[PDB]
Protein chains: 2
Amino acid sequence: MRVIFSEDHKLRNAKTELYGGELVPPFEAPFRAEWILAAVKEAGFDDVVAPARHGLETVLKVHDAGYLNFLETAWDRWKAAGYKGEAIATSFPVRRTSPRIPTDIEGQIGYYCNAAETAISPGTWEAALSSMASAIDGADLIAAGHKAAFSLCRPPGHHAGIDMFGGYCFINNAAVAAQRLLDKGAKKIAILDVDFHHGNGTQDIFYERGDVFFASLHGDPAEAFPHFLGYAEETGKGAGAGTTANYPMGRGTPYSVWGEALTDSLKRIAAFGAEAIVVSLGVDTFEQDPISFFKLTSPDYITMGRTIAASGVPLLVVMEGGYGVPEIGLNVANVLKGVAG
Amino acid sequence: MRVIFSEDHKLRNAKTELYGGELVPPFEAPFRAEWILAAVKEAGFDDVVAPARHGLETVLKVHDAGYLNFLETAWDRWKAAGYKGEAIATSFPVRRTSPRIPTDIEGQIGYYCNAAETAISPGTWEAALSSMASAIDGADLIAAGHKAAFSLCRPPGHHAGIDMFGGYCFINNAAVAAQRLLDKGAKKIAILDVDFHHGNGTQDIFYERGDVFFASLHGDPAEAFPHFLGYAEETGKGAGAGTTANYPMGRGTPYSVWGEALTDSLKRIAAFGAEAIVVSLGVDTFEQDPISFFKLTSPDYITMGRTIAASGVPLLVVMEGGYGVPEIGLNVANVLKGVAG
Ligand SMILES: NCCCNCCCCCC(O)(O)C(F)(F)F
Ligand SMILES: NCCCNCCCCCC(O)(O)C(F)(F)F
Ligand SMILES: [K+]
Ligand SMILES: [K+]
Ligand code: NA
Ligand code: NA
Ligand SMILES: [Zn+2]
Ligand SMILES: [Zn+2]
């Protein structure tokens, strides 16, 4: 398959992340892309191509325009306000707040944020657009008839909702890819989110839409980030009724249990009639992952890729999370081996 | 008038505040209380007494029990979870989230928080209870017939809502005082919030209650913290219809304009028939305040106190904000001079 990857991911090189009450170097840092790219090449996936640039036509169909305008100028406005650190939200529109949008940068950064650990830094918008472009070009390969492709997205995307950034995400790459496939002629698309964390952003985008089915396997939100979405009872509303399937799982979950949820999610997707599946691939389900509590082993990733590809419909694999250890590369490459085998 | 003050405020001595993307020493620091106490004594208000301790009977009528239980153990749980900094929320229940309460400390601190600049530190709960006690004893003096009293509360209270902390606030001292006056026999009480910031916490507590009228003068939430409440259109709901009056004002507002809103707020309170007024007094309206944009001068505080006391109804003055310079003490003492003169 083709691997789509932009060196412009490096424009997102934030100095800080709010973690454990401290400002520390971020878990989601450029070395992740370096390690993943090297490992996929080592596994024989060396058809690596930069994405063509894209404008906003596709992304405007999944994200709010005000939100995207906010991301475009957030850094400039923060710096102009005289703040000395990176741009980090403080006040949030929580229970029983006004729905009004503030006008100043501090109010707006909170309005448009779901998670304060994520700082906006110079280059973030440009990096996010390059990552979106990798997802779009991946989608275009699937629309053109390829049965597999890998979009090596960074920054990741699945915590970005209709109008909010957080969890290291700004533009929901998988959502944009799904939209691109619909725009190219698909009538029904699924997104299968196997990252350890719930894709709350993706769920938000498609919750009331019947053209996209969203399935997520993830740490129970009662005790895992993102904390406020991802319960099994959330199945969709309005036109999207019955098109969200959440599989929350608990501490220590191994493949023998996680794979049963995978099987079920694929049954759901097949019954929905997806013409293609966008896989939001995080490898933070790994037993060594520093911020996560599942216990998948490196061989399990091959099984996972094979099982998802046995759906018999085309796959776009879109990179999400997976942290800390160089094995993040091996684990992603193993999913691709399972898909390609 | 009696000044009620607890030395246990010092148990809240947090090391960090998230401001401008940095962790800096908090603005809401123990020295504020020292500066204020010294200035009130200097102005002749030297009848200073410690509050009697109180349990939870009054506060349970204005704050949610789960919220108070959370505050009682938050620090211990944060430390037990292995985090190295103070306890600072990251993920928040913002637009289109599940209403469910997480079980873990990271989920719960976000569930129960409206603003991430405020860290929970060891001693915070104990300090908050002492500050609440000062408000309760102040209220009891008014209930017993005194026409004025000053509760030198620290930490402050007016950003704490039914089930949320933030803005340096944990227990809404003014709300507890109002409830105490109702419990002692009043049928109608007003809270007049003259701190620069909107009392979003106080508004939340009484929004659907007809027994308390809430008026606030504050920086416009379109461009001032707390950003997500405080618009003039918010007038109450259900049983509380017509009992919230917000007076948002803009950059550079001087007393000649601010005092017009004060006059109107007092006219509203009089028409409501308040039997006493709890004044949420912050002096961050001062022209030198480091985080605020109003332009009151020190003499204006005497005018303010005189005008509020000309209501002819008993006042409990409850300390809120005011930062940076020892003149916060002069400014508070000047309000008391206007009340007592
Ligand atoms: N104590 C737990 C702290 C959790 N902090 C935020 C973790 C964000 C994870 C992001 C991701 O892996 O889901 C993505 F795919 F988006 F990259
Ligand atoms: N760039 C603006 C940063 C604002 N940060 C939070 C300010 C909280 C003010 C607290 C207060 O003064 O309203 C209280 F009365 F509660 F103490
Ligand atoms: K997931
Ligand atoms: K106010
Ligand atoms: Na849907
Ligand atoms: Na009310
Ligand atoms: Zn993840
Ligand atoms: Zn204030």
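Determined via X-ray crystallography, 1.4 Å.
Even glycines carry a Cβ here, placed using N, Cα and C.
As annotated by Swiss-Prot, substrate binding site applies to A:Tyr19, A:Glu106, A:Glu117, A:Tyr323, with the evidence given as experimental evidence. Following the DSSP three-state reduction, the secondary structure of A:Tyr19 (substrate binding site) is strand.
Swiss-Prot documents A:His158 to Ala as a published mutagenesis change and attaches the note Reduces enzyme activity by 97%. Under a cutoff of 8 A between CB atoms, and with a sequence separation of 6+ in the same chain, the neighbours of A:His158 (mutagenesis position) are A:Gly167, A:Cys169, A:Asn172, A:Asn173, A:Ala174, A:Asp193, A:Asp195, A:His197, A:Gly199, A:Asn200, A:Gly201, A:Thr202, A:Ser280, A:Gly282, A:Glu320.
In this structure, A:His159 (mutagenesis position) belongs to neither helix nor strand by DSSP; it is coil. Taking Cβ-Cβ distances under 8 Å and a sequence separation of 6 or more, the neighbours of A:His159 (mutagenesis position) in its chain are A:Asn114, A:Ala115, A:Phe165, A:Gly166, A:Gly167, A:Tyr168, A:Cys169, A:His197, A:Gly199, A:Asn200, A:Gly201, A:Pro226. Quoted from Swiss-Prot for the published mutagenesis A:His159 to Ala: Abolishes enzyme activity.
Residues annotated as active site, proton donor/acceptor in Swiss-Prot: A:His159.
Counted within 10 Å of its Cβ, the other Cβ atoms near A:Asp195 (Zn(2+) binding site) come to 29, all protein chains included. The Zn(2+) binding site feature in Swiss-Prot is assigned to A:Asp195, A:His197, A:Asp284.
The note that Swiss-Prot attaches to the published mutagenesis A:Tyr323 to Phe is: Reduces enzyme activity by 99%. Look at A:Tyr323 (mutagenesis position): DSSP puts it in coil. A sphere of 10 angstroms centred on the C-beta of A:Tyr323 (mutagenesis position) encloses 21 other C-beta atoms.
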- Message: Are there binding-site residues among A:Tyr19, A:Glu106, A:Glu117 that sit within 10 Å of A:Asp284 (Zn(2+) binding site), Cα to Cα? If so, list them; otherwise say none.
- Response: none
- Query: Do you know offhand how many angstrom separate A:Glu106 (substrate binding site) and A:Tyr323 (mutagenesis position) by C-alpha?
  - Reply: 30
- Message: Using Cβ atoms only, which of the recorded positions A:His158, A:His159, A:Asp195, A:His197, A:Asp284, A:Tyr323 are under 8 Å from chain B?
- Response: none
- Message: Checking the spread of the substrate site as listed (A:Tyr19, A:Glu106, A:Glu117, A:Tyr323): what is the longest Cα-Cα distance, in whole Å?
- Response: 30
- A:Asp284 (Zn(2+) binding site) CB neighbourhood, other CB atoms within 10 A: 26
- Task: Pop the Cα-Cα gap between A:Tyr19 (substrate binding site) and A:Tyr323 (mutagenesis position) into the table, whole Å please.
- Result: 14
- Task: Anything from the recorded positions A:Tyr19, A:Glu106, A:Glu117, A:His158, A:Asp284, A:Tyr323 with its Cβ under 6 A from ligand 2? List those in sequence order.
- Result: A:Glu106
